[PDB]
Amino acid sequence: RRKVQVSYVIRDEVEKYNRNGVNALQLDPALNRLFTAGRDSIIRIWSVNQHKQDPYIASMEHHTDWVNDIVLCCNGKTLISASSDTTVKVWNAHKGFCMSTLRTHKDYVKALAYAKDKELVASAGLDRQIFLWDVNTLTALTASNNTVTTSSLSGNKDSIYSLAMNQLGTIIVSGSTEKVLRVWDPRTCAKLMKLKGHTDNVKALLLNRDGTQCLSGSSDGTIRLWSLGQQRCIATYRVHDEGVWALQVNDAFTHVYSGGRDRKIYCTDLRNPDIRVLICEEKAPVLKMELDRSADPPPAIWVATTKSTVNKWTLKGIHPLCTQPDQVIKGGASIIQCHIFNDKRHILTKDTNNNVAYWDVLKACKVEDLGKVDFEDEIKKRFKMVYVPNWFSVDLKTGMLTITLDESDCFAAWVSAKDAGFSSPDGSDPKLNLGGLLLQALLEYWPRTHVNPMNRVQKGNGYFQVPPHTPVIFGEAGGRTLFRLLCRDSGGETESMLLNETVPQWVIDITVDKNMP
């Protein structure tokens, strides 16, 4: 096996708004709900009743990296999600909780596809594999009915960035960095064809109801219409300056709604593409779009970008079209810059609202908000003339501070108690290991780490606690996420058992056996 690393996220208990871009959207027309799939790793449910003052319904937390795609299914009862954490999760979409986790992919899961008539979902990723999933089987998973059955489709020589199935469940198409569309019959798993034409990655796929026609969107800047009967490209539309990443098509299959790197969203007539309408220029690159299908013609389009806000643009008056969004779902700020001071303890950040903050990595918390001060000059001002060896790495993928601890350098940093801002019961100044202290705090609630007295049990490190809502994550270096939980839930029956299964020996040594190195 690979090395197992420990990670945690510095955040608030509720992250009501997306903290980074949004990769995918789904509408529940029945309940008037929108689901957003966050690059902050969180799925959120929103009310799209414009009457409502606050559209927030719920956060669906379980993934530990980008949620790249989602499929609402079973009359809105079930959500399936795909993530850069390598897993595909099954959720009760009405109640908003994770029911199971599928770990068959070896790498980032990039795309889902859905056949509504068969309630069949497919998942594809950077591992070049496609798996088919009967959702009604998946939702029937009891603890006794442990086993689940999946078939796979092979053929992709490269990483898969797009997947689509027709409504009937008779055609499935993948798009990849191979620059080709690969087509299978999902009933037989048989290779049907391989379609050439694109000169770059294929990022978006759409199929008509019959699975006879396909629209593809590519990084080469083109949209292509393919006939699967003739096994060829019948049309190529060039309506964008840069890569096309998101596509929708109306129910009649006559107009394509497209967006990507250049921010312009077009509604192009597929029969005469000289008739095209710029719906809007969006404030950032468009990642995904979801049509409102509550009427024909479609009244609006929901748009997801690399920013955290999600906008609804109306399409009425189609005969830039509109200046401002019709409906807006507020976005949170992403931390976009991070500086680790020479103490290897404090960090200064700047976010997308230009607000600057000072954080304590060891205690997993903010120290102060400085507001909109000069970021580079604040770094200079707070310069510390000390050396402390590196003992963690930082990453801003989620728009939040994620700290990772690795066996190789977690224990490198020793600091005196009084230099660290602590003291002992009897005026002492021992040497403390920062990583050792931190691991004990993250697993403070795990009863296997507790020590009975010589009245009150001794928990954690003796000097500080992390915030109890802090997510703690165990993962394979450059591999699969194994287990996630909140710090305060390690005492739970299932949580304790999974920590026994997942917490690696190098953490066990310090936290359970108390052998601070």
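Sequence positions for chain A are given in Swiss-Prot numbering; the residues included correspond to 12-330, 348-482, 498-560, in order.
Placement of Cβ uses the backbone N, Cα and C atoms for every residue, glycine included.
For the recorded site, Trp77 (mutagenesis position), the DSSP three-state label reads coil. In the structure as shown, the Cβ atom of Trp77 (mutagenesis position) sits within 10 Å of 24 other Cβ atoms. Quoted from Swiss-Prot, the note attached to the mutagenesis of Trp77 to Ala states: Impaired binding to USP12; when associated with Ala-256.
Residue density at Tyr119 (mutagenesis position): 18 other Cβ atoms are found within 10 A of its Cβ, drawing on all protein chains shown. Quoting Swiss-Prot on the mutagenesis of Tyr119 to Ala: Impaired binding to USP12; when associated with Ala-172.
Counting every protein chain shown, the number of other Cβ atoms lying within 10 Å of the Cβ of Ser170 (mutagenesis position) is 17. Look at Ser170 (mutagenesis position): DSSP puts it in coil. Quoted from Swiss-Prot, the note attached to the mutagenesis of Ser170 to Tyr states: Strongly reduces interaction with USP46 and abolishes stimulation of USP46 enzyme activity.
While the structure shown retains the original residue, Swiss-Prot records the mutagenesis experiment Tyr172 to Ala with this note: Impaired binding to USP12; when associated with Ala-119. Around the Cβ of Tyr172 (mutagenesis position), a 10 Å sphere holds 23 further Cβ atoms from the protein chains shown.
Experimental mutagenesis is annotated in Swiss-Prot for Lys214 to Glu, with the remark: Strongly reduces interaction with USP12 or USP46 and abolishes stimulation of their enzyme activity; when associated with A-256 and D-272. Reduced to three states, the DSSP call for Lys214 (mutagenesis position) is strand.
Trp256 (mutagenesis position) carries a strand DSSP state (E or B). According to Swiss-Prot, the mutagenesis experiment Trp256 to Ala carries this note: Strongly reduces interaction with USP12 or USP46 and abolishes stimulation of their enzyme activity; when associated with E-214 and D-272. Impaired binding to USP12; when associated with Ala-77.
The annotation that Swiss-Prot gives for the mutagenesis experiment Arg272 to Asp reads: Strongly reduces interaction with USP12 or USP46 and abolishes stimulation of their enzyme activity; when associated with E-214 and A-256. Reduced to three states, the DSSP call for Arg272 (mutagenesis position) is coil.
Other Cβ atoms within 10 Å of the Cβ of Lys459 (mutagenesis position), summed over all protein chains shown, number 11. What Swiss-Prot notes for the published mutagenesis of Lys459 to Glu is this: Decreased interaction with RAD51AP1.
Taking the Cα atom of each, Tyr119 (mutagenesis position) and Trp77 (mutagenesis position) are about 9 angstrom apart. Of the recorded residues, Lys214 (mutagenesis position) and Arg272 (mutagenesis position) place their C-alpha atoms 12 Å from one another.
Distance across the unmodelled 15-residue segment, from the CA of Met482 to the CA of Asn498, is 8 Å in the deposited entry. Counting 17 residues missing between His330 and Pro348, the deposited model places the Cα atoms of those two residues 13 Å apart. Within the set of mutagenesis positions (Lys214, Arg272), the lowest number of other Cβ atoms found within 10 Å of a Cβ is recorded at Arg272.
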